[PDB]
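Participant: Pasting a structure below so you can have a look.
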Amino acid sequence: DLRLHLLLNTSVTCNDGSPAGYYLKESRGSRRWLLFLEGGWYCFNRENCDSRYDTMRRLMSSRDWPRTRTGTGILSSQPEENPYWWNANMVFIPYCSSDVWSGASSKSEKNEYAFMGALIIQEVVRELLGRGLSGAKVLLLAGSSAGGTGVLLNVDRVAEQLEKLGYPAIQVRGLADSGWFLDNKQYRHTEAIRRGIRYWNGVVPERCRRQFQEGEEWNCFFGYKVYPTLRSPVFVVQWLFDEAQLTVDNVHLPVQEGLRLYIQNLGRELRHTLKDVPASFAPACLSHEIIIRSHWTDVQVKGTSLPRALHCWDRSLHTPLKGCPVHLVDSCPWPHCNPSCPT
Ligand SMILES: Cc1ccc(Sc2ccc3n[nH]c(=O)n3n2)cc1
């Protein structure tokens, strides 16, 4: 179990002003720290956020959070469930800012909600330094869906504060799971995100912001556009046929030729955006499954599981390694052509 700690700086809050926090299970003796960003979409205006507060309040408030949580998947401490970092210090950061981890705006007389996702990450890191993070060799910032995009938006800022805070020895790396999206045409019929960013006062990485410039920061929410601007090593996990991608594309699954070509082209576009991502794991599956599920070990690409690929990535960060690959992108063109896809 990971134990809840509400942030000591109570000005860094969830949407409704309650304190943000993190769940922590220390593994002393281990110099590895895994900080996982929870996902859960976002909200982009007052009415849309009001609706999320009725029926998704845990994503907007810490008032009802549990004491503890069980680490699962990559957050598990059992070596059978987590061959990769079972012995690491485990941190689960709940998503309660509804801003894809990009916000830096408080509640005020003018703001019904606070959007502080970018500041929550900074404050968690700062408070963890007094709890052993100061001794880390590697800080892996990981996350799924909205948290996966959050990794891409925040990994370089975490590296920056640790350097500014006087900890240049900590190697900051990113693991973005299911947060790598395409701004493509729907099969049948960006604006919510563009409206979201203005509503949250959202912030994007500095190099990406300087390329796309004022009013175009939404581009930095798309992995293939923000990734090349990043300095920290980032491993990208993305289903070729991600269910959230297909949902926003208005695809729900006999398939006729128009939809067949659309689905096949989407997988190829995906595959193409990962061509120059050296550390990646992209199985040809239709799925919404994420890396904190207990059976995350089962999927393989070209015979290599994700826990193995991540270990090979670790070795690469000490010229490809014999028998221990890091770039694993399926080439077959249809959902579940890979026999190991989740059922
Ligand atoms: C471009 C972009 C748009 C939305 C998000 S946020 C998101 C996207 C999928 C998804 N599936 N399940 C879940 O919670 N999410 N959240 C991130 C980037």
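In order, the residues displayed for chain A correspond to 88-276, 288-351, 355-419, 427-451 in Swiss-Prot numbering, which applies throughout.
Heads up, header says this was done by X-ray crystallography, 1.2 Å.
Cβ coordinates are placed from backbone N, Cα and C, and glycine is handled just like the others.
Annotations for this protein, taken from Swiss-Prot, read as follows:
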type: ACT_SITE; residues: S232; note: active site, charge relay system
type: ACT_SITE; residues: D340; note: active site, charge relay system
type: ACT_SITE; residues: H389; note: active site, charge relay system
type: MUTAGEN; residues: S232 to A; note: Abolishes enzyme activity. Unable to mediate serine depalmitoleoylation of WNT proteins
Participant: Run through the Cβ atoms and count how many others sit within 10 Å of the one on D340 (active site, charge relay system).
Facilitator: 24
Participant: Among the recorded positions listed here, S232, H389, whose Cβ has the fewest other Cβ atoms inside 10 Å?
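Facilitator: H389, out of the recorded positions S232, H389, has the fewest neighbouring Cβ atoms within 10 Å.
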Participant: Reduced to three states, what secondary structure does DSSP give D340 (active site, charge relay system)?
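Facilitator: Strand, per DSSP.
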Participant: In the deposited model, 7 residues lying between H419 and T427 are absent; what is the Cα-Cα distance separating these two residues, in Å, to the nearest whole number?
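Facilitator: Cα-Cα distance across the unmodelled segment: 12 Å.
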Participant: So the entry has no coordinates for 11 residues flanked by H276 and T288. How far apart are their C-alpha atoms in Å?
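Facilitator: Logged value, Cα of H276 to Cα of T288: 14 Å.
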Participant: To the nearest angstrom, what is the straight-line distance from the CA atom of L351 to the CA atom of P355, with 3 residues unmodelled in between?
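Facilitator: On either side of the break, the Cα atoms lie 8 Å apart.
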